[PDB]
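See structure below.
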Amino acid sequence: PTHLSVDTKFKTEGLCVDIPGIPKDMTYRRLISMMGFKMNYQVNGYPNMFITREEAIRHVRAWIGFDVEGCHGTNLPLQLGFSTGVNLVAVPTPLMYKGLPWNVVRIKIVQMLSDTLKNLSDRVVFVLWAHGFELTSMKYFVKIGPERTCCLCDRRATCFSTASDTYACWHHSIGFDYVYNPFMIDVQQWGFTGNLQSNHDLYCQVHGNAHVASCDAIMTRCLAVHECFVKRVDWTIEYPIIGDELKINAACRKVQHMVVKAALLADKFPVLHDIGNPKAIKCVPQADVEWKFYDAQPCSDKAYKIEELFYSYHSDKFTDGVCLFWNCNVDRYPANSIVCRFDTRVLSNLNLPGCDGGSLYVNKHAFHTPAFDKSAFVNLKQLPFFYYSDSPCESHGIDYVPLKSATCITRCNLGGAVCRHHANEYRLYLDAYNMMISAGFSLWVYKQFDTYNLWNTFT
Ligand SMILES: C[C@@H]1CN(C(=O)COC(F)F)C[C@H](C)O1
Ligand SMILES: [Zn+2]
Ligand SMILES: [Zn+2]
Ligand SMILES: [Zn+2]
């Protein structure tokens, strides 16, 4: 109960237009053999080219939608499309490349997958809506065998080179021509009525159909993300650390404490309505305020309607005091809000393309986030950068260049010169803030927010 048994049945109805006469009774073992791959009864870490839905969810960073369309099948050219937007034409003799033989097409496939995946995953998972030509084209660019390590490092092998007879990971495969031990999953095996477009269009209006293979590849991965991360949610699955995860999460905690502490000091709200994570803790535990929590899990489909979160009969009066929405995605924030909203458009190794404008943000856990929409912030303004501290000016225990800044809200800056301690803390805070912003988080606040009101907390 870990891998997909090769003896599991494979429904072949979707394959019978490309492969007429295909047997209805089919296993992964017989299908893999039909594809031209010999498994030789190998107990060396690669029991099946195909994987379970559960294993595919654990390796979502490796997902590459793949489709093959007949341009004209041994005699006809094939259009190979990938969810990266690339279309390659292979001759047997939205980027669109002209027809070239397989020996050069396979070098491009390896280069493209390596650049897309080296900072995301240790493997590739081809996400298919299998009709036949994609499965039969794999023998022209895929090699299989025992699990291996890279020739230049300790990572698992993802590529093979016929020129040198060596194996490489995604980071060391320059000049390699074969994809080695890829994984794959057929979305058609999940139980669907109707074609790819009809199922995809039920949940997404952002991916159209220009009738090229890459359009189908994108729609296939999109539908798979919808099924595994939008209609079904598993927040218990852990994902490996691949970048700045720990620094981003630490920065998020620091920024939240800073902004909320300052909003309470500047406007002295008698009550704070904390809307979001049912396991949230008070981000400013020493604040005088009446802290009230409201449970809402992360929305993965569409943003919450403020009318459903707040109305239908709690302080009841959400208009009293301030509302804190820390990564709680709503359609239109109330005017009295402090907000952190993840911008789905951000380019990063943590943020993967999602469904209907949304993105899949993977940092320890996977969170499909609804599309970022600027109109949600109409009653608020962007929160300006600032650093506030009421801690004593005392160095304790890296060198020094005098800090001059209008945004260092400290007693030392009020009285002229910034002390070394507050200058060090200001620089660390600025780095944390820039880290969080660059990760894709955006901050918004009630229009009356004014850091000028923080200087009088030093009297
Ligand atoms: C396009 C060149 C030439 N090549 C072949 O044509 C041999 O391919 C054969 F061994 F599979 C190998 C090299 C990696 O790319
Ligand atoms: Zn390597
Ligand atoms: Zn889509
Ligand atoms: Zn100071």
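Residue numbering for chain A follows Swiss-Prot; the residues present correspond to positions 5949-6020, 6027-6047, 6076-6295, 6298-6381, 6388-6449, in that order.
Header lists the method as X-ray crystallography, 1.9 Å.
Just so you know, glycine gets a Cβ as well, placed from its N, Cα and C.
According to Swiss-Prot, the protein has these features:
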| type | residues | note |
| --- | --- | --- |
| VARIANT | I5967 to V | In strain: Omicron/BA.1, Omicron/BA.2, Omicron/BA.2.12.1, Omicron/BA.2.75, Omicron/BA.4, Omicron/BA.5, Omicron/BQ.1.1, Omicron/XBB.1.5, Omicron/EG.5.1 |
| ACT_SITE | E6116 | active site |
| BINDING | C6132, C6135, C6151, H6154 | Zn(2+) 14 binding site |
| BINDING | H6182, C6186, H6189, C6204 | Zn(2+) 15 binding site |
| ACT_SITE | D6198 | active site |
Residue with minimal Cβ packing [other Cβ atoms within 10 Å] among the recorded positions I5967, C6132, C6135, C6151, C6204: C6135
Cα distance (Å, whole number) from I5967 (variant position) to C6135 (Zn(2+) 14 binding site): 41
End-to-end CA distance across 2 missing residues (from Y6295 to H6298, Å): 9
Winner by Cβ contact number (other Cβ atoms within 10 Å) across the binding-site residues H6154, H6182, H6189: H6182
Structural state of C6135 (Zn(2+) 14 binding site), classified by DSSP into three states: coil
Cβ-Cβ distance under 8 Å to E6116 (active site), same chain, at least six residues away: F6014, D6015, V6016, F6108, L6110
Alpha-carbon spacing, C6204 (Zn(2+) 15 binding site) to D6198 (active site), which is rounded to whole Å: 10
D6198 (active site) and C6132 (Zn(2+) 14 binding site), Cα-Cα, nearest whole angstrom: 32
Unmodelled stretch of 6 residues - C-alpha distance in Å from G6381 to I6388: 11
Chain-internal residues, separated by at least six, CB under 8 A from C6186 (Zn(2+) 15 binding site): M6201, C6204, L6205, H6208, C6339, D6340
Separation of alpha carbons, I5967 (variant position) and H6182 (Zn(2+) 15 binding site) (Å): 24
Those recorded positions in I5967, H6182, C6186, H6189, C6204 whose CB falls under 6 A of ligand 2, listed in sequence order: none
